[PDB]
Amino acid sequence: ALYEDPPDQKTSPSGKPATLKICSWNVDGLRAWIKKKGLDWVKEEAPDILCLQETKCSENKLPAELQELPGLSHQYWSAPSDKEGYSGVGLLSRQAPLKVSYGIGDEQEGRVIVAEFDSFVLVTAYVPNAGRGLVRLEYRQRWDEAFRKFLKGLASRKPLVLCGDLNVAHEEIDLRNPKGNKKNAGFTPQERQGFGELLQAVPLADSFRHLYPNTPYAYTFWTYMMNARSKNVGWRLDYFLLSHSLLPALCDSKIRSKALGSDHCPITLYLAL
């Protein structure tokens, strides 16, 4: 019940070489993640685009080591006004996006950045957690609806890549304890339904599951507590979702289980654009 990520497939089914590498990572504390060597791993992974969620760091406190990534020199940050110490996302890109926007239209929690590139639009998101004891599930349900709507009036323009921490394991294969977590944040019925609606309405494909429909034990998050990470007791909360039009560009969708620094691990997408 431990998992070994298959090797990197850097060739599309029509046989073209991957031209774009996107890495997404919930860092659960950007400053702590940086002190735990996250930027060293990123530099090794060398993505063209790096998305980060749950930064928990205001723009004024962004450590200057981030400017020491000249291969990801264009950096955009979204932080909440009200909340201090919670939320926050970032998008770092080798090339400048044609346009960058923040939020989902009715603002400000610092959860979503939208970067328009030449061939596609990239959304990164830190979806609100339903909370211990489902306290914020009502907020989460309305956010899902708003987000779904926002994304619809977006993929109507160009193909869409949505990455980040969606805070839900879609199906049972997506977590280690399906039956014990049916009323816990991330596996409620309302939350699994919302993910399904996300996929139906936009529409989007789950990159990893498209490529690995039968693969179990593939998680991107483990609670710090107990030793869940060491025992692979975890959840797949972090996704790359794509418009159908992009499936022929899809070379691979990775889970970087070995990379430390957070209670989530990175995920990496390869596309042949």
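All residue numbers given for chain A refer to Swiss-Prot; the residues shown span 43-149, 153-318 in order.
We read in the header that X-ray crystallography, 2.0 Å was used to get this structure.
Quick reminder: no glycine exception, Cβ is built from N, Cα and C everywhere.
Within the same chain, residues at least six positions away from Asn68 (mutagenesis position) with a Cβ under 8 Å of its Cβ are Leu94, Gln95, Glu96, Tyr171, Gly209, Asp210, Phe266, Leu282, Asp283, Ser307, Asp308, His309. For the published mutagenesis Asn68 to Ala, Swiss-Prot gives the following note: Nearly abolishes AP endodeoxyribonuclease activity.
Per Swiss-Prot, Mg(2+) 1 binding site is recorded for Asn68, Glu96, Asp308, and the stated evidence type is sequence analysis. In the three-state DSSP assignment, the secondary structure recorded for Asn68 (mutagenesis position) is strand.
DSSP gives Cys93 (mutagenesis position) a strand state. Among the sequence features in Swiss-Prot, the mutagenesis site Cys93 to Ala is noted as follows: Abolishes partially the redox activity.
Quoted from Swiss-Prot, the note on mutagenesis experiment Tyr171 to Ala, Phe or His is: Abolishes the AP endodeoxyribonuclease activity. There are 26 other CB atoms within 10 A of the CB of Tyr171 (mutagenesis position), with all protein chains counted.
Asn212 (mutagenesis position) falls outside any helix or strand according to DSSP and counts as coil. Here Swiss-Prot flags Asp210, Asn212, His309 as Mg(2+) 2 binding site, drawing on sequence analysis.
If you look up Swiss-Prot, you'll see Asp210 marked as active site, proton donor/acceptor, on the strength of experimental evidence.
For the published mutagenesis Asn212 to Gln or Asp, Swiss-Prot gives the following note: Decreases AP endodeoxyribonuclease activity. Long-range Cβ proximity for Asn212 (mutagenesis position), meaning a same-chain Cβ under 8 A and a gap of 6 or more residues, is found for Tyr171, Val172, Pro173, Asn174, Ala175, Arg185, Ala230, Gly231, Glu236, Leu282.
According to Swiss-Prot, the mutagenesis experiment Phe266 to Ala carries this note: Strongly reduces AP endodeoxyribonuclease activity. With a 10 A radius on its CB, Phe266 (mutagenesis position) counts 22 other CB atoms from all the protein chains. Taken residue by residue with DSSP, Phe266 (mutagenesis position) is part of a strand.
Residues annotated as active site, proton acceptor in Swiss-Prot: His309. When Cβ atoms from all protein chains are considered, those within 10 Å of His309 (Mg(2+) 2 binding site) total 24, not counting its own.
At the Cα atoms, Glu149 lies 5 Å from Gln153, with 3 residues between the two left unmodelled. In the three-state DSSP scheme, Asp308 (Mg(2+) 1 binding site) falls into the coil class. Using the Cβ center of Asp210, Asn212, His309 for Mg(2+) 2, the list of other same-chain residues with Cβ within 8 Å runs, in sequence order, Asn68, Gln95, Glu96, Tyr171, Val172, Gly209, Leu211, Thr265, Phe266, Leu282, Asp283.
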